[PDB]
Amino acid sequence: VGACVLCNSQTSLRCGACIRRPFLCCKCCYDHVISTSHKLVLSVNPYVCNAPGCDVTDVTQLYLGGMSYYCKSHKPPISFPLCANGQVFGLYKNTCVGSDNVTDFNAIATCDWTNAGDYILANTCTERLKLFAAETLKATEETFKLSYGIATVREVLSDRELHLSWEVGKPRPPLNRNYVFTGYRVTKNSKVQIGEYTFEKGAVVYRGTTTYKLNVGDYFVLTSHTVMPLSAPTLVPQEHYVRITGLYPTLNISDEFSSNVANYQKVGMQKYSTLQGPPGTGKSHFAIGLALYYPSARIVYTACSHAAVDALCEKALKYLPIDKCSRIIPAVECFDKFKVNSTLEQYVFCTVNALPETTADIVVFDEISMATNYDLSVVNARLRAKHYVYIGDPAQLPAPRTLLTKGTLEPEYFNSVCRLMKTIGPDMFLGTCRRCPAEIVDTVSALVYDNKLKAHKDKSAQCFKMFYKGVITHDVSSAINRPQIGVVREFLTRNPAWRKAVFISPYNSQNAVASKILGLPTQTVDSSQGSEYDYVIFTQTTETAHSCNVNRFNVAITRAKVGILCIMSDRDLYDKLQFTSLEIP
Amino acid sequence: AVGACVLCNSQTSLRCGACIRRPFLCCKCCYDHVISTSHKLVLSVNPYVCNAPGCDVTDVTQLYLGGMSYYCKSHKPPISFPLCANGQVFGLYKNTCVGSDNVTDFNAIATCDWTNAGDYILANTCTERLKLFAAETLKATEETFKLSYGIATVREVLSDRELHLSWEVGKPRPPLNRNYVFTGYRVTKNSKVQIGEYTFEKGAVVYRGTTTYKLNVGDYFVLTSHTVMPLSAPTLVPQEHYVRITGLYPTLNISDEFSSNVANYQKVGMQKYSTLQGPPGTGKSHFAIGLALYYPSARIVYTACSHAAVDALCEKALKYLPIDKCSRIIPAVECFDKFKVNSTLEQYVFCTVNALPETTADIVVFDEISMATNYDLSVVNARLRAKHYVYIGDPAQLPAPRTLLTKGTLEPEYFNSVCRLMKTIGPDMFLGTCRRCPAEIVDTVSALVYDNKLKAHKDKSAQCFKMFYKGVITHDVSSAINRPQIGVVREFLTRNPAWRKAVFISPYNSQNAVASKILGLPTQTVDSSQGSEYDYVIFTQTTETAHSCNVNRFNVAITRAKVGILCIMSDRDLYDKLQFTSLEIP
Amino acid sequence: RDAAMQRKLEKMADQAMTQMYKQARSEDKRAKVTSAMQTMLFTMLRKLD
Amino acid sequence: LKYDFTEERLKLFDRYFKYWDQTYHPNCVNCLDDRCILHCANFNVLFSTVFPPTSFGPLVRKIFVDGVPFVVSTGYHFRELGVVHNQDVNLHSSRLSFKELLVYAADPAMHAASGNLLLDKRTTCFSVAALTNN
RNA sequence: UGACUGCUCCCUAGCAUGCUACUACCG
RNA sequence: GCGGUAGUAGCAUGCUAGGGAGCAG
Ligand SMILES: [Zn+2]
Ligand SMILES: [Zn+2]
Ligand SMILES: [Zn+2]
Ligand SMILES: [Zn+2]
Ligand SMILES: [Zn+2]
């Protein structure tokens, strides 16, 4: 019994056929029911014919017996149709305001999430629509993952390998670690305790995070949770203060981050600022500068992971005293230098996973592009702070959309705040290119970055250009090409100093074929930023919309301090990139 | 109390009362069944009969709804409501009724008393829940058949292997041999305990008790019956051929003793079921044991009509497989007991359709497909939902004894739902590895029914025989006795005393109850013969009737010889074919 | 009454169908409890030593 | 294992109440009316304070149903009414009805026979068994 | 995990009965 | 002008049933 979405009037009905079942208002509920197959509605009891053993379950299909609801095939002579009057029968039948055009709401509800139009809906919607949308995505995707087999390790041969089958009738989960399993073992009766695993090109290659050795009958599935509803908005209705009052102006400063202090000064004069954070532009350095500028701040460092907030904790105690940092790791092995399980902490780093709900000082959010509207409202649902900052950039990396089928969504509508730096403009920027030199940086500036990032350093001609083609042939959930893999060593051979690099590749099983040829380590394309060498070899091995789109392996090209490799078999952006070209042997 | 009807699969609560098995029937669908038969009594949660104290009326439409009761017109209260009306009989779920326009298929099965071959043309050429209803109706009416007969009282005891025996009043008498094995039980002052498994034959009453026991006075026997309860799974799943033999274990090494086998298994893992063309002694019992080594990782389901038939599957069981990986469930019958018993979770589980409990396994291998019908056909899959399926045997060896079929015997081809398939889809496998009979008989059985299909094994040593005779037969109770041919038997058997190292073959096995006293020669049952044989077998067919010299019955008797059988073919039925050594008749 | 005493049967038939619905349940609950009681007995005797 | 104590009660009666001229039936099954039942149960009340307290209560017996041995109560030994034997007890039964399933699930016989011994030193009432582990 | 009774109030349903009015047919 | 039956609604009493509760030993 709460307030309906489209009305905010206190109601008692919840659309039954609807996935997440939000509270709906009598007139507003009727509007939702008139345009869909969402034709079942639950009140304190479900609106279904309770004549013993019936079948009817549509709402208008029923009439109010006295203590019951019946179909016409059951209704007593004294009946009263539930759905009538343009207003469905429920509590608070008087306080109903509706919305004239709710096909916005019905469209979200009737949205099965297949096309990019679905996420144009998810963002270009209105608010409680926005939380309903993100939560519907999550719900239907954790229902997605379990339409698949039970990964039974049913023989064990060697280590790093398994003999593995699955359940019946179900297609199969993909190849790598965005879909990390977490199996659990049985005894005679019930289910207890294996761990975090994923299965890749073998023969089944499993990359278990923790130490364990598996036995017979050992099974795995992507164990799921219960996504419960959200509360706070994705972002508060923010505004810029008149003076930075209540915030502590410090006397002394470090000009290691002279690109930082003019950036913080109005941030205390304002609620939120999402920053233009190009890769390695001192963005992880950025939030640590304010840490010293305002050491009096309970400043909220959050990211998509303690693999991402990992980077926020990289220079944590290296810059701040020790006992003033803390991270809540729930009962996952990542950084553990801190004191753990202390929320009342001057500096609390964490992930959207499990920082408990409090009130703090200034929010600093890494990973804004890949995280969406769901966890966007999480930190503010977590926490009502002084002021807000999001570190990162939609110029990095979206999320993997398990159900988006037709035509990947813009970089620009990643989330409700991502449009803002493309409709309001960048609140901050950092062009301090500590990492890549004049090699790549402006060629990424003429890409999407406003001609905006300057040269760092000379151009030592170490990031490379290769004009190739290759031949690809498909398999389950990868794509394998050795005409370019053959080019890889062919590239890597004429100087053995080549091969001090990390292999970059989209279809990371193409490294499961390459690792046996070179011994070279693997680079995940999307989970890459934050990690890099000056030397990285990259076989894009595909030119499709999966592959050479604008801002995906964009994160892979900028991995080099000075010397990356790009066998651009694509004509997608090769027409731009300004690097050293040679003949192809 | 309440399930889904056969002809409709809607959820009903009405069971045809006059119908034998009483299947759930759907309101409209039940009415369709009731309009065309004398099946005019229908039971719901309570029976639809006039419950006015002490009435007689029991037809359905003959009744009207009287409040808390059902009455006839001679009893109905002024406020009534006819039960059977509206084209829809009154029961639960009166809305969800779909019917079938032509259910005289169903009525025909129900009104089928099982007399002609048309009855079993119905039983097979029917639809599906019809098929289980049909097989189960056969069984039900036949276990009701056997007990229309006397109580076999051994009322004096003279000697061993003999009894003084009478029966009950008014009843005809059960036949002569062991397809109708009794299982009598003894009394004390009050009730009924143990005796055992017995049958009575030509004496003077010759009893062949399986176990040891010695009988007393008043000792009685009947064919004790059971309660055939309904059957779930289909006779055979809607099968299909996989795209690769995935989930099945390709082994590196193989035995080429069965080089006629490995190319046969390879697609069987690429497919659900394969029933094989298994001619007698074509390594068929050898066949399933080859995959046993080829896929030693298989929980492979060895089933037959008996541990006299799965006996043959267990013949080379531990001789080829390690010991503790075989098991057979023998319920609380003396046959093979080399195994560990009472272990279902076993790597190799042999058993009969009698009592292997219900589990899920790997690949099914079913001996005895021709003689077993649609009933136990669905048993193994009702037993077990496996990886894949195989039926060993052949409709080219024998049917079952049809106790009620009376007009002409049914085709070899519609023995069962899968038996037509190797005559409408074709043989899924074949084995022509004739390790047994030589060029003597094998192709003369190939030009018989077998597609000109089985090659010669070996030379033709002229030891299987031809004798062009006639004989004179006279009849008795449930046998037929002829000595003009029995006289030929020794007359055949005399001119070389090396003749008589053979087993007598004969249809009317009491004709051996007359022959055994003349020769000392052992007996061969004609139909329960396959799997057992000598190189030397003497056969007096002693009849040319449809009982006798039909195509594929003693077909199993001719192929008994390694090299040397005897055939006094007094028949002109197939004598016009058989290509053997002919001599004058002394 | 071709419309107002029968309508009174559309009462009685409804009531009788409801009653026999209820009795079918009552007979399924009985079989369930029978299975439960007897499996309790047969599982508590096997402890009997 | 002794539960009868019928001769002991008669010897007690003859030792202490020798000239009480009214028939004393140790087992009140043989009594003639309710006043005779009161009369003889009065004496049983006294004479039962002599006999061991483990000999009162249901008298069980191993019966065979579906070829499986049950332990069921076929009588009782009351302190006031003496020994009472059930009249319709049967040993080899093929299968149980609903009523017999009832009257066997209600008996404390199968329950107590298949539980842990119990020595509960919190009370003085004669504990019998612990149908659980805690 | 909720015992056996007894009384009482409230709500609903059903049926009959009983009472009264409106309409209809026939005598 | 009356009677009767049939209908319908209103109203009452009672009985049964279902549910919620209170007190008492
Ligand atoms: Zn909805
Ligand atoms: Zn209904
Ligand atoms: Zn019938
Ligand atoms: Zn009647
Ligand atoms: Zn007395």
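Note that chain A carries Swiss-Prot numbering, so the residues on display, from first to last, are 5326-5527, 5532-5660, 5664-5917.
Quick reminder: no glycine exception, Cβ is built from N, Cα and C everywhere.
A sphere of 10 angstroms centred on the C-beta of A:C5350 (Zn(2+) 11 binding site) encloses 30 other C-beta atoms. According to Swiss-Prot, the feature Zn(2+) 11 binding site maps to A:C5329, A:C5332, A:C5350, A:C5353.
Look at A:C5343 (Zn(2+) 12 binding site): DSSP puts it in coil. Long-range C-beta contacts of A:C5343 (Zn(2+) 12 binding site), restricted to its own chain and to partners at least six residues apart, with a cutoff below 8 Å, comprise A:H5357, A:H5363, A:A5434. The Zn(2+) 12 binding site feature in Swiss-Prot is assigned to A:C5340, A:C5343, A:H5357, A:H5363.
For A:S5360 (variant position), the same-chain residues lying six or more positions away in sequence with a CB closer than 8 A to its CB are A:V5427, A:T5428, A:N5431. Record note (Swiss-Prot), natural variant A:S5360 to P: In strain: Omicron/BQ.1.1, Omicron/XBB.1.5, Omicron/EG.5.1. The unchanged residue is displayed.
What Swiss-Prot records for A:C5374, A:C5379, A:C5396, A:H5399 is Zn(2+) 13 binding site. The secondary structure of A:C5374 (Zn(2+) 13 binding site), as reduced to three states from DSSP, is coil rather than helix or strand. The 10 Å shell around the Cβ of A:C5374 (Zn(2+) 13 binding site) contains 23 further Cβ atoms across the protein chains shown.
Looking at Swiss-Prot, you'll find the natural variant A:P5401 to L noted as follows: In strain: Delta/B.1.617.2. According to DSSP, A:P5401 (variant position) sits in a coil region rather than a helix or strand.
Quoted from Swiss-Prot for the published natural variant A:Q5412 to H: In strain: Iota/B.1.526. Spatially close to A:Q5412 (variant position) yet at least six residues away along the chain are A:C5351, A:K5352, A:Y5355, A:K5418, A:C5421, judged by Cβ distances under 8 angstroms.
Here the residue is the original one, but Swiss-Prot notes a natural variant at this spot, A:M5557 to I: In strain: Omicron/BQ.1.1. Listed in sequence order, the residues of the same chain lying 6 or more apart from A:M5557 (variant position) and placing their CB within less than 8 Å of its CB: none are present.
For the naturally occurring variant A:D5584 to Y, Swiss-Prot gives the following note: In strain: Epsilon/B.1.427/B.1.429. Take the CB of A:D5584 (variant position) and look out to 10 A: across all protein chains shown you find 8 other CB atoms.
Here the residue is the original one, while Swiss-Prot reports the natural variant A:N5592 to S with the comment In strain: Omicron/BQ.1.1. A:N5592 (variant position) carries a helical DSSP state (H, G or I). Under 8 Å, Cβ to Cβ, and six or more positions away along its own chain, A:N5592 (variant position) finds A:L5604, A:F5615, A:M5760, A:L5762.
Other C-beta atoms found within 10 angstroms of the C-beta of A:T5610 (ribonucleoside 5'-triphosphate binding site) number 24, with every protein chain shown included. Marked as ribonucleoside 5'-triphosphate binding site by Swiss-Prot: A:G5606, A:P5607, A:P5608, A:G5609, A:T5610, A:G5611, A:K5612, A:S5613.
Neighbours of A:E5665 (variant position), defined as other CB atoms within 10 A of its CB across all chains, total 9. Annotation of the natural variant A:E5665 to D in Swiss-Prot: In strain: Gamma/P.1; the original residue is retained in the structure shown.
Listed in sequence order, the residues of the same chain lying 6 or more apart from A:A5692 (variant position) and placing their CB within less than 8 Å of its CB are A:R5627, A:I5628, A:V5629, A:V5680, A:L5715, A:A5717, A:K5718. Annotation of the natural variant A:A5692 to V in Swiss-Prot: In strain: Theta/P.3; the original residue is retained in the structure shown.
Taking all protein chains in view, 13 other C-beta atoms sit within 10 angstroms of the C-beta of A:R5716 (variant position). The note that Swiss-Prot attaches to the natural variant A:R5716 to C is: In strain: Omicron/BA.2, Omicron/BA.2.12.1, Omicron/BA.2.75, Omicron/BA.4, Omicron/BA.5, Omicron/BQ.1.1, Omicron/XBB.1.5, Omicron/EG.5.1.
One natural variant catalogued in Swiss-Prot, A:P5743 to S, is accompanied by this note: In strain: Mu/B.1.621. Shown in sequence order, A:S5701, A:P5726, A:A5727, A:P5730, A:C5750, A:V5780, A:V5882, A:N5883 are the residues of the chain, 6+ apart in sequence, with a C-beta less than 8 angstroms from the C-beta of A:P5743 (variant position).
Quoted from Swiss-Prot, the note on natural variant A:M5753 to I is: In strain: Kappa/B.1.617.1. Around A:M5753 (variant position), the same-chain residues at least 6 positions away in sequence with a Cβ under 8 Å from its Cβ are A:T5603, A:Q5605, A:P5726, A:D5759.
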Practice prompt. Enumerate the residues of the same chain, A:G5606, A:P5607, A:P5608, A:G5609, A:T5610, A:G5611, A:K5612, A:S5613 excluded, that satisfy the criterion Cβ within 8 A of the mean position of the Cβ atoms of the recorded ribonucleoside 5'-triphosphate site; list them in sequence order.
Written response: A:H5614, A:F5615, A:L5762, A:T5764, A:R5767
Worksheet item: Where among the binding-site residues A:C5329, A:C5340, A:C5353, A:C5379, A:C5396 do you find the Cβ with the fewest other Cβ atoms within 10 Å?
Response: A:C5379
Worksheet item: Could you give the Cα-Cα distance between A:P5401 (variant position) and A:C5374 (Zn(2+) 13 binding site), in whole Å?
Response: 12
Item to complete: Check the binding-site residues A:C5350, A:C5379, A:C5396, A:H5399, A:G5611, A:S5613 for any whose Cβ is under 6 angstroms from an atom of ligand 2, and report them in sequence order.
Response: A:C5379, A:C5396, A:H5399
Worksheet item: Are there recorded positions in A:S5360, A:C5374, A:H5399, A:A5692, A:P5743 whose CB lies under 8 Å from a CB of chain B, and which ones?
Response: none
Discussion item. Just to confirm: which same-chain residues, 6+ apart in sequence, have a Cβ under 8 Å from the Cβ of A:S5613 (ribonucleoside 5'-triphosphate binding site)?
Written reply: A:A5640, A:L5641, A:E5643, A:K5644, A:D5698, A:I5723, A:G5862
Worksheet item: How would DSSP class A:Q5412 (variant position) in three states?
Response: strand
Response to the item:
A:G5609 (ribonucleoside 5'-triphosphate binding site) and A:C5340 (Zn(2+) 12 binding site), compared by Cα position, are separated in whole Å by 47
Worksheet item: Out of these recorded positions, A:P5401, A:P5607, A:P5608, which one has the fewest other C-beta atoms within 10 Å of its own C-beta?
Response: A:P5401
Practice prompt. For the recorded Zn(2+) 13 site formed by A:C5374, A:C5379, A:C5396, A:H5399, name the remaining residues of the chain with Cβ within 8 Å of the site's Cβ center, in chain order.
Written response: A:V5373, A:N5375, A:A5376, A:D5380, A:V5381, A:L5387, A:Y5395, A:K5397, A:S5398, A:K5400
Worksheet item: Reported as an integer number of Å, what is the Cα distance between A:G5606 (ribonucleoside 5'-triphosphate binding site) and A:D5584 (variant position)?
Response: 19
